[PDB]
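A short write-up of the structure that comes next.
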Amino acid sequence: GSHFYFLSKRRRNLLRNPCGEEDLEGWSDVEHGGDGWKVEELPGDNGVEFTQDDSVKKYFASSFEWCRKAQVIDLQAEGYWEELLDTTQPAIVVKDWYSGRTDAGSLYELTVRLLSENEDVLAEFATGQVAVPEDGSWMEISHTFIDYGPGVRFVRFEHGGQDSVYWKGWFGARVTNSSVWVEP
Ligand code: NI
């Protein structure tokens, strides 16, 4: 019956369609560079298996110019009261998984912002451009926002990838299993 108990019980991934099971539905500000985003089934051509969740069967593949996509989550509509967010400032945990092919290098970027109701940027985590592992292995990136102050209403998740070779097709970074949740 404590708050810790309820927030633990209500913890769930607030991002829609994290793996591409619904194609691009639920993603906004979609930028299709080169040949655009494409959804592929695991394990990818010249790629490795997703040993970590098993319910993950698909990923998004990028191309030869930047492919980006974003989602904005309304924390209040998901039932996190403004008073709770202002006073307790519970942990907002962001994770993403990325990999590349073994026949070509690639690059990935993630930018996550906490936003007020008027879209003021209250906190920001940005990777910059990251070199994807050459060996095809899946890598997790994780960030926890805490002590971010009052006023947080939205989380804007944005990520992207491109290849390092400039080749027609889908040789860029692959992303999947993206998540945002609130934990005590
Ligand atoms: Ni309790």
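All residue numbers here begin at 1 and follow the chain in the order shown.
Here the Cβ of each residue, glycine as well, is placed from N, Cα and C on the backbone.
Under the DSSP three-state reduction, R101 (carbohydrate binding site) is assigned to coil, being neither helix nor strand. In sequence order, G44, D45, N46, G47, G136, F171, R174 are the residues of the chain that are 6 or more apart from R101 (carbohydrate binding site) and have a CB within less than 8 Å of its CB. As annotated by Swiss-Prot, carbohydrate binding site applies to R101, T102, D103, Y166, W167.
Annotation of the published mutagenesis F64 to A (Swiss-Prot position 177) in Swiss-Prot: Abolishes binding of glycoprotein targets; the original residue is retained in the structure shown. There are 20 other Cβ atoms within 10 Å of the Cβ belonging to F64 (mutagenesis position).
Swiss-Prot documents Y166 to A (Swiss-Prot position 279) as a published mutagenesis change and attaches the note Abolishes binding of glycoprotein targets. Annotation note: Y166 (mutagenesis position) sits in a coil segment as assigned by DSSP. Long-range Cβ proximity for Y166 (mutagenesis position), meaning a same-chain Cβ under 8 A and a gap of 6 or more residues, is found for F64.
According to Swiss-Prot, the mutagenesis experiment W167 to A (Swiss-Prot position 280) carries the following note: Abolishes binding of glycoprotein targets. Strongly reduced ubiquitination of glycoprotein targets. If you take the C-beta of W167 (mutagenesis position) and look for same-chain residues 6 or more apart in sequence within under 8 angstroms, you find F64, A104.
Long-range Cβ neighbours of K168 (mutagenesis position) (same chain, at least 6 residues apart, Cβ-Cβ under 8 Å): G34, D35, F64. A mutagenesis experiment is reported in Swiss-Prot for this position, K168 to A (Swiss-Prot position 281), and the note states: No effect on carbohydrate binding.
Residues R101, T102, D103, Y166, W167 are the ones the record ties to carbohydrate, and the longest Cα gap between any two of them is 15 Å. Annotation for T102 (carbohydrate binding site): spatial neighbours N46, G47, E134, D135, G136, criterion Cβ-Cβ under 8 Å with sequence separation of six or more.
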